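Have a look at the structure below before the remarks.
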Amino acid sequence: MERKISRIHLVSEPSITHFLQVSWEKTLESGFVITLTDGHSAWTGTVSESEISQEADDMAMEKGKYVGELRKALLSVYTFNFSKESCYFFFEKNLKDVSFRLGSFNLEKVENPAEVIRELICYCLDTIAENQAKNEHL
Amino acid sequence: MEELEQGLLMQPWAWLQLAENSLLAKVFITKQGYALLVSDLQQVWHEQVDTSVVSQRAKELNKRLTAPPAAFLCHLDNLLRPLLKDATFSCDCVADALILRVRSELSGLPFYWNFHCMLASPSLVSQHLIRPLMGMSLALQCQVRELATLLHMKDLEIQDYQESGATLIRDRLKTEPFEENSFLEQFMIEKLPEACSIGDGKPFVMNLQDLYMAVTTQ
Amino acid sequence: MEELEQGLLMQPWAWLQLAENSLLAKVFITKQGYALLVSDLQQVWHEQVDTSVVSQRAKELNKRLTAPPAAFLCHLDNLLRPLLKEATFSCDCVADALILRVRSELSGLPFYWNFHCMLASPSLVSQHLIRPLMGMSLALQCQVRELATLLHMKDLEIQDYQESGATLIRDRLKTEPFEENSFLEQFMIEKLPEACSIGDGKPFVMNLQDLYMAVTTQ
């Protein structure tokens, strides 16, 4: 499905906020693609499960909350820390008596940094289609 | 001496977090571990493991447990009063081994911990589930005799004050004289058998918990 | 088999004649059958076992002669039939090893006898000899409160303390109305040594036999 920008604010770098334009393919553990940008350089990462899906199978997969954890992890909440140099996005999960890690998003970078920005401009167009003109219709 | 098992013994017979019939699982978490005596009155479990040995014992009993060892002490210490240790749990009094796991499936990452109660040696079985049970039987009968000396004239006073002045007007609530010797046969075989529902020693915990607090020394 | 042992409630408990430590033993008055249990408060051996695990030590003193296994069970309980219906035995809790420190004398001539029992199997120690063991507490667990609170609802017609006089009941043996809460803290101060050392068992046995003939007959 189309790469939709889910803007996220890093606790390490809240000034230039990131944009987890995550094109999740029907799941977050058996095939998904995340294109992360800070609005300046686009780490369009056609990511696979060879980098995150093992996070499930290596660190006590219990029986409480995982889908919601990763779902809220792709929006603006944990210590979102995307490494600009390594194109790798990580954050720490906090809860009772133990603070696990959740995401090891190694979000690759394409040569075009304006891809997510131009997509965000198509987004300014439809978001722009979000109040007054079809206000005028209805 | 031996404040861990002594605290276990002085800990009232308490209901551990269970989803089935209540067992004699009076957990007493100490500052240096715990002595856990779980009993269904069909088998004896004596989990007297300190907070240090239990950490390595979980590595050989728990299927997958990678948790901080320091956090284990804090996780256990809240169960000093047998009310909560982590939702609720359930002792497994189905076979020779008892399990305290509640299983769901969401691939999540909460904090989960379980108690693994090993088999108790016959010496411990005697010292915790026959000798103490005999002790509470003696205590209950000592409670019963001072009642019996108080059960022969007080139960007749109501009948003595029944018609002697202010004759009864509510005849629907009349009662018969009561005595300990009469109760030995007037109720044991007439109405008791219909209400005699015992099972595998189930009637133990509803009246031997508040009393079991006064065994602090032994 | 079950028809033979279902009648076990024919008679109340019989006290072990040691007069030193409160030990509970059962007596079975039935032809072609017996039920002996040793409860020395250190290792309670339940003799209701099989011939598999016992057959490795019980044949270390026989070379070319054999005796029936039922001979011993149909001996002790048979000799007690025409005797009951200074007998002092000693069994300290410290000596875990099976070298009995017994100073018993009955007829002058010593007779070799001891608590000949191996390790108690977990299945047979609690799954079949506790339901009749809890029956003695059934006359308590379901009736301690029935005797305690009975002074309360029987005081309704005794509420004439204003319209007929101003005097109490007797005020000569008058103690507190013995209830559940009366015996809670009472165990702390006076019954604490009883929990420490049970005593001899005389208040523990004869004091429950009057409540045991029909406790769970039906």
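So for chain C, numbering is Swiss-Prot's, and the shown residues are 1-85, 92-224, in order.
Technique stated in the header: electron microscopy, 7.8 Å.
Even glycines carry a Cβ here, placed using N, Cα and C.
For C:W15 (mutagenesis position), other Cβ atoms within 10 Å of its Cβ number 18. For the published mutagenesis C:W15 to A, Swiss-Prot gives the following note: Does not affect ability to participate in V(D)J recombination.
For C:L65 (mutagenesis position), the number of other Cβ atoms no farther than 10 Å from its own Cβ, over all displayed protein chains, is 5. A mutagenesis experiment is reported in Swiss-Prot for this position, C:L65 to D, and the note states: Abolished ability to repair double-strand breaks (DSBs). Abolished ability to participate in V(D)J recombination. Decreased interaction with XRCC4.
What Swiss-Prot says about the mutagenesis result for C:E111 to K is this: Does not affect interaction with XRCC4. Within 10 Å of the C-beta of C:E111 (mutagenesis position) there are 11 other C-beta atoms, taking all protein chains into account. Under DSSP, C:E111 (mutagenesis position) is assigned to coil, being neither helix nor strand in the three-state scheme.
Quoted from Swiss-Prot, the note attached to the mutagenesis of C:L174 to A states: Impaired ability to repair double-strand breaks (DSBs). Does not affect interaction with XRCC4. According to its DSSP assignment, C:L174 (mutagenesis position) is coil. Residues near C:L174 (mutagenesis position) in space but far in sequence (CB under 8 A, at least 6 apart, same chain), listed by position: C:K180.
Each residue contributes its Cα atom, and for C:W15 (mutagenesis position) and C:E111 (mutagenesis position) these two points are 18 Å apart. Geometry remark: C:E111 (mutagenesis position) versus C:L65 (mutagenesis position), CA distance 29 Å.
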